[PDB]
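The structure appears right after this line, and notes come after that.
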Amino acid sequence: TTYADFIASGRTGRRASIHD
Amino acid sequence: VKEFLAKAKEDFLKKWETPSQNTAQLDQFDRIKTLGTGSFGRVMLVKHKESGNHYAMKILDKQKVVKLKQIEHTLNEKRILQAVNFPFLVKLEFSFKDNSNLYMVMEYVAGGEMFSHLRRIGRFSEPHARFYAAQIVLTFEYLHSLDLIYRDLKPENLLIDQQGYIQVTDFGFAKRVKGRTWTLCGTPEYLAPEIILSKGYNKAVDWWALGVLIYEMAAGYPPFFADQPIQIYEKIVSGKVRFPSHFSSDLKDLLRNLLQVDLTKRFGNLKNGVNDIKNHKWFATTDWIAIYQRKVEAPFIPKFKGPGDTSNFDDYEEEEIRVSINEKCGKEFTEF
Ligand SMILES: Nc1ncnc2c1ncn2[C@@H]1O[C@H](COP(=O)(O)OP(=O)(O)O)[C@@H](O)[C@H]1O
Ligand SMILES: [Sr+2]
Ligand SMILES: [Sr+2]
């Protein structure tokens, strides 16, 4: 499922801004 | 409704032109606990000695700001935050600086980040998501009317107050601009395609971001995700979205018009402006005045056990604040 794929992904915690 | 945006702009313009400065000092506050940490420092629960009030104090290390070439954005953040006034925007109470740091002292929003409730519960029902969505819609209407772009909408920047209403926080990338701007900034999952394509962009980026938010609130995961930013950018650019089977047809239709890759057709960016969004069918049941007045009863009310209570935030490792004996970057931050 998409939900399973997300939860297994590395970006489930707080996401930092990008400054570039 | 445009007549109150009038009164609003006038207060804003006065404050924008002559910003307040130096309205407190570090020793008026006892530091309690870190509520969050960030790129340039951290946010702490503090208590004001004379009044006994609790506030959240954002601390920015001047030196770190300069290294990451974020001087201008930091100046924007404070200048804009001290000028605005709206029920769903966090209130800045005080600001000051010393030899090492910049300080912004805001109202303490005790319910925690929308992010943490979202992850815990899983997803919000459509009626619950819509309640939060309407607040953002009015907030962007207010901000855009002042020629401001927010550029950093995400659950981690939205706090839930004691009434269950939203407080928008983190004005780090907010900018006053008539016309287009070019900076690559924001948070990967929420970036509009024109930003990634280095095109030159405007206020329409915030409406895209609203699209992403409503999707994340209602699905529980973002419409575009991957392990690395670069992979996420690919997806955003292709613009192909799939919806969960549980999404209502009305919600899918709203999202298709916000997550429009072609600026020519994106809601919030057309002749009718924000009225295209306010009048969409998904909002059919929304009373905008009621919301604006906070007369609507929140679907969710965080647990709160007296003030100073931090149970709705994660715990962080604490660091003492160090202040140099020498003034750092004094010229650069003169106006702060
Ligand atoms: N007014 C506030 N009340 C309570 N917590 C706050 C407040 N403002 C910020 N915080 C907390 O600190 C975190 C970081 O604040 P933020 O302004 O986004 O710093 P940064 O720009 O470094 O990410 C927020 O996500 C929130 O958890
Ligand atoms: Sr932030
Ligand atoms: Sr920021």
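All residue numbers given for chain B refer to Swiss-Prot; the residues shown span 16-351 in order.
Just so you know, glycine gets a Cβ as well, placed from its N, Cα and C.
Features as listed in Swiss-Prot:
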type: DOMAIN; residues: B:44-298; note: domain 'Protein kinase'
type: BINDING; residues: B:50-58, B:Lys73, B:122-128, B:169-172; note: ATP binding site
type: MUTAGEN; residues: B:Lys73 to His; note: Reduced interaction with SMO
type: MUTAGEN; residues: B:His88 to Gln; note: Does not affect interaction with SMO; when associated with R-197
type: ACT_SITE; residues: B:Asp167; note: active site, proton acceptor
type: MUTAGEN; residues: B:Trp197 to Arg; note: Does not affect interaction with SMO; when associated with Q-88
type: MUTAGEN; residues: B:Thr198 to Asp; note: No phosphorylation by PDPK1
type: MUTAGEN; residues: B:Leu206 to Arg; note: Reduced interaction with SMO
type: MUTAGEN; residues: B:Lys286 to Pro; note: Impaired inhibition by the R-subunit
type: DOMAIN; residues: B:299-351; note: domain 'AGC-kinase C-terminal'
type: MUTAGEN; residues: B:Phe328 to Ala; note: Reduced catalytic activity and impaired inhibition by the R-subunit
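Here the features listed in Swiss-Prot are painted onto the structure.
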residue  : record               : DSSP (3 states)
B:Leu50  : ATP binding site     : strand
B:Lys73  : mutagenesis position : strand
B:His88  : mutagenesis position : helix
B:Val124 : ATP binding site     : coil
B:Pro170 : ATP binding site     : helix
B:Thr198 : mutagenesis position : coil
B:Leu206 : mutagenesis position : coil
B:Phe328 : mutagenesis position : coil
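Cα separation, B:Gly127 (ATP binding site) to B:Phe328 (mutagenesis position), rounded: 5 Å. If you measure from the Cα atom of B:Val124 (ATP binding site) to that of the residue listed as 'active site, proton acceptor', you get 19 Å. Within the set of recorded positions B:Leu50, B:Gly53, B:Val124, B:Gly127, B:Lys286, B:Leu50, B:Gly53, B:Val124 have a CB atom less than 6 Å from some atom of ligand 1.
The Cα atom of B:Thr198 (mutagenesis position) lies nearest to that of B:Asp167, taking the recorded positions B:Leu50, B:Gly53, B:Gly56, B:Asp167, B:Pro170 as the candidates. For the recorded positions B:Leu50, B:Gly53, B:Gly56, B:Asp167, B:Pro170, a Cα-Cα cutoff of 10 angstroms around B:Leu206 (mutagenesis position) retains B:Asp167. Between the binding-site residues B:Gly53, B:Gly56, B:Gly127, the minimum number of other C-beta atoms within 10 Å of a residue's C-beta occurs at B:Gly53. The two recorded residues, B:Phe328 (mutagenesis position) and B:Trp197 (mutagenesis position), have Cα atoms 34 Å apart. Proximity to chain A (Cβ-Cβ under 8 A) holds for B:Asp167 out of the recorded positions B:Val124, B:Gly127, B:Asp167, B:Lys286, B:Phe328.
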